[PDB]
Amino acid sequence: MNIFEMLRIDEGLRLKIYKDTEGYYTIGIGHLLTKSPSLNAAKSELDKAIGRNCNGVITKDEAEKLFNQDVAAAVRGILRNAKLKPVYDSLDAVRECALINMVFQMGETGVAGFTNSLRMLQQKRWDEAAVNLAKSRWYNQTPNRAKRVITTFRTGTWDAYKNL
Ligand SMILES: [Cl-]
Ligand SMILES: [Cl-]
Ligand SMILES: [Cl-]
Ligand SMILES: [Cl-]
Ligand SMILES: [Cl-]
Ligand SMILES: [Rb+]
Ligand SMILES: [Rb+]
Ligand SMILES: [Rb+]
Ligand SMILES: [Rb+]
Ligand SMILES: [Rb+]
C-alpha cells in the first residue's frame with residue numbers, strides 16, 4: 001500500500017464526468033473539475049486540464065495522468081504551507097499518506113484549519129488526535145473514509161486499507 005493505492009480506494013475511477021460526494025463535477029480518480037453547477041463549465045475545465053476536446057470523457061491513462069499531478073501537487077503544496085509542512089515533516093511516511101489524503105479531499109486551506117488535531121499529531125498523541133479529527137464536518141459527511149484515514153493516523157499502519 002502507498003498513497004496512490006490508498007486514494008484509488010477512497011476515490012474510485014470514473015472515465016466520465018460525475019458528481020462527487022458533495023455534488024460537484026469530478027472525473028478520473030477524484031479530480032475535482034469545478035464547484036459550478038454548470039456542466040458546460042465543468043466540461044470546459046476538463047478540456048483545459050487534458051488539452052483536447054474530451055466532451056466529458058477521458059481515457060484511463062488520462063485519469064492516471066491527472067491523478068499523479070494531483071498527488072504531486074498535494075505533497076508540494078503541503079511542503080509550502082506553513083501550518084502543514086512541520087506536521088508533514090514530523091510524521092512517518094505512513095501517517096504522511098493520511099495527511100496527503102485529507103489535502104486531496106478537502107484542500108490545503110481546509111486541512112490547515114484543523115489546528116487542534118494538527119497539534120496533537122505533531123505531539124504524537126495519536127489516540128487524542130483521532131478523537132479530535134472525528135469532530136468535524138469531514139467525518140460526518142464521509143464517515144467511512146474518514147475512519148480509514150483516522151485509523152491510519154492513529155496506528156501508522158495500513159490496517160484500514162488492507163485489503164480493499
Ligand atoms: Cl476554462
Ligand atoms: Cl488540472
Ligand atoms: Cl494519545
Ligand atoms: Cl477532542
Ligand atoms: Cl464515507
Ligand atoms: Rb470520488
Ligand atoms: Rb477531490
Ligand atoms: Rb447541473
Ligand atoms: Rb518525515
Ligand atoms: Rb483554525
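Method of determination (from the header): X-ray crystallography, 1.1 Å.
Here the Cβ of each residue, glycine as well, is placed from N, Cα and C on the backbone.
Listed in Swiss-Prot as a mutagenesis experiment, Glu11 to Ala, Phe, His, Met or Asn is described as follows: Complete loss of enzymatic activity. What Swiss-Prot notes for the published mutagenesis of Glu11 to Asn is this: Loss of 84% of enzymatic activity. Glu11 to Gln appears in Swiss-Prot as a published mutagenesis result, with the remark: Complete loss of activity. Annotation comment: Swiss-Prot describes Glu11, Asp20 as active site, proton donor/acceptor. Experimental mutagenesis at this site is recorded by Swiss-Prot as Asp20 to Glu or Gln, annotated: Loss of 99% of enzymatic activity. Quoted from Swiss-Prot for the published mutagenesis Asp20 to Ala, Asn, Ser or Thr: Complete loss of enzymatic activity. Among the mutagenesis results in Swiss-Prot, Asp20 to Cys has the note: Nearly no effet on specific enzymatic activity. The residue drawn here is the original one. Listed in Swiss-Prot is the mutagenesis experiment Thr26 to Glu, annotated as follows: Complete loss of activity at neutral pH; covalently bound substrate. Under its mutagenesis annotations, Swiss-Prot gives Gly30 to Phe the following note: Almost complete loss of enzymatic activity. The enzyme is destabilized by 1.5 kcal/mol. Residues or ranges marked as substrate binding site in Swiss-Prot: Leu32, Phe104, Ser117, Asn132. As a published mutagenesis entry, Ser117 to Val appears in Swiss-Prot alongside the note: 50-fold decrease in enzymatic activity. Record note (Swiss-Prot) on the mutagenesis of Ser117 to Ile: 500-fold decrease in enzymatic activity. Swiss-Prot documents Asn132 to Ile as a published mutagenesis change and attaches the note 5-fold decrease in enzymatic activity.
Counting only the Cα atoms, the space from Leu32 (substrate binding site) to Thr26 (mutagenesis position) is about 4 angstrom.
Taking a C-beta cut-off of under 8 angstroms and a sequence separation of 6 or more, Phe104 (substrate binding site) has the following same-chain neighbours: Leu7, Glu11, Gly30, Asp70, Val71, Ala74.
Other Cβ atoms within 10 Å of the Cβ of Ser117 (mutagenesis position) number 24 in total over all chains. Around the Cβ of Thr26 (mutagenesis position), 22 further Cβ atoms fall within 10 Å across all displayed protein chains.
Taking CA atoms as the reference points, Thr26 (mutagenesis position) and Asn132 (mutagenesis position) are 29 Å apart.
Between the recorded positions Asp20, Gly30, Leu32, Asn132, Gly30 has the most other Cβ atoms inside 10 Å of its own Cβ, all protein chains included. A 10 Å cutoff on Cβ-Cβ distances gives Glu11 (mutagenesis position) a total of 21 other Cβ atoms nearby, all chains included.
Residues listed for substrate, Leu32, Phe104, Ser117, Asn132, cover a largest CA to CA span of 27 Å. Distance from the CA of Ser117 (mutagenesis position) to the CA of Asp20 (mutagenesis position) is 26 Å. For the pair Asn132 (mutagenesis position) and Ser117 (mutagenesis position), the Cα-Cα distance reads 6 Å.
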